[PDB]
Amino acid sequence: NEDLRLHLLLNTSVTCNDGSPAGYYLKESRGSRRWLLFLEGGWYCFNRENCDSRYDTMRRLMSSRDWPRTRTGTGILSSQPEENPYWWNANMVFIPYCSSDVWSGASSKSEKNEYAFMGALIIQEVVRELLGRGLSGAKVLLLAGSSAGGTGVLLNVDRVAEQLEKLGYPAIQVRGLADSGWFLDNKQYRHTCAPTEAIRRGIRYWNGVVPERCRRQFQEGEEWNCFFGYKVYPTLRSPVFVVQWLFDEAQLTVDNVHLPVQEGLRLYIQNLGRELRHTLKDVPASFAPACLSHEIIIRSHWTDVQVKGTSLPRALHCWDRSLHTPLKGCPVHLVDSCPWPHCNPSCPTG
Ligand SMILES: COCC(=O)n1ccc2c(Cl)cccc21
Ligand SMILES: *[C@@H]1O[C@H](CO)[C@@H](O)[C@H](O)[C@H]1NC(C)=O
């Protein structure tokens, strides 16, 4: 099945990096008032040289010129209940990542700019155009995303909520689901841009924007702090469910860890998991399995992992119920406490 159909944005000034129109893939579910808007990930680029290399061999992440006219919705974007026990009947939207800016940019290609970085405006424009295609009738808009798209959720969920309020749709409840986008600004295991520096450069290169309360806390020159979940999350007003492997492969990569493990690395990995667990202690809606993985929630077998006997589709369903005191047999805070990758037997097998 190739069930989500491409729509290029009607406002063609809201563009991918190369000035081609951004867009979204949509499958409507008539009669459902739930809307899932999913932000794709795919790292980022932060200067002319690394963006030029990405343009040569990762061009779909910078341009819509070669996008297919359809995509198949998978995992949380699947419309089959067997693959998606959570939201199989929802209106499904997949927003391709073609701005290379962690969904933070508001800058057009121009005179002075080889590339456009418009991630934050792409989300705004997708929402605006969907209002005319049924989103105006929504009861819940869940802004979800994986990896850089998961960080994108944290950066954008409250702006979507504010946009809908200002446009006159106060009854749509905006919520976020940030998958694999909750990173630590920690020390590398071995020195090698530890993300903090690349994001600091990105913000200037992209004209990148962060949520307003977080911006007001950290102030000018320090907005990179808001790309780190544990710092931006407490400032958010919308409900946000956080999914994060305790030993996320991309976190390990930026930490310069590449997997017989000796004492120093064992301690480093154990400490990483404990720090991740610590940052989620006061996140009431979370799913954080003790796995080394790069797998994301749009994979078809996303249903298989469990924490304390509860799957992510079940936890997300419990979260929905909690947003109608904790619920009998329906938990929402699911963080592993065991200290080493795959100490949870249900971790993705690879
Ligand atoms: C697999 O993707 C990795 C990825 O996208 N990233 C890894 C570190 C990071 C930060 Cl610190 C902010 C935004 C995106 C990031
Ligand atoms: C098109 O998008 C740009 C960027 O957000 C915005 O400035 C402009 O007002 C939009 N135009 C229309 C007609 O929506």
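Don't overthink the numbers, they just go from 1 along the chain as shown.
Just so you know, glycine gets a Cβ as well, placed from its N, Cα and C.
Pulled from Swiss-Prot, these are the features on record:
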type     : residues                                : note
ACT_SITE : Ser147                                  : active site, charge relay system
ACT_SITE : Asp248                                  : active site, charge relay system
ACT_SITE : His294                                  : active site, charge relay system
MUTAGEN  : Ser147 to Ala (Swiss-Prot position 232) : Abolishes enzyme activity. Unable to mediate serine depalmitoleoylation of WNT proteins
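The two recorded residues, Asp248 (active site, charge relay system) and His294 (active site, charge relay system), have Cα atoms 6 Å apart. Distance (Cα-Cα) between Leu259 and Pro260, which enclose 3 unmodelled residues in the deposited structure, is 9 Å. Of the listed recorded positions, namely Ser147, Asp248, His294, the sparsest CB environment within 10 A is found at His294. Each end of the 7-residue unmodelled stretch has a Cα atom, at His324 and at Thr325, and these lie 12 Å apart. Where 7 residues go unmodelled, between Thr192 and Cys193, the Cα positions on each side are 8 angstrom apart.
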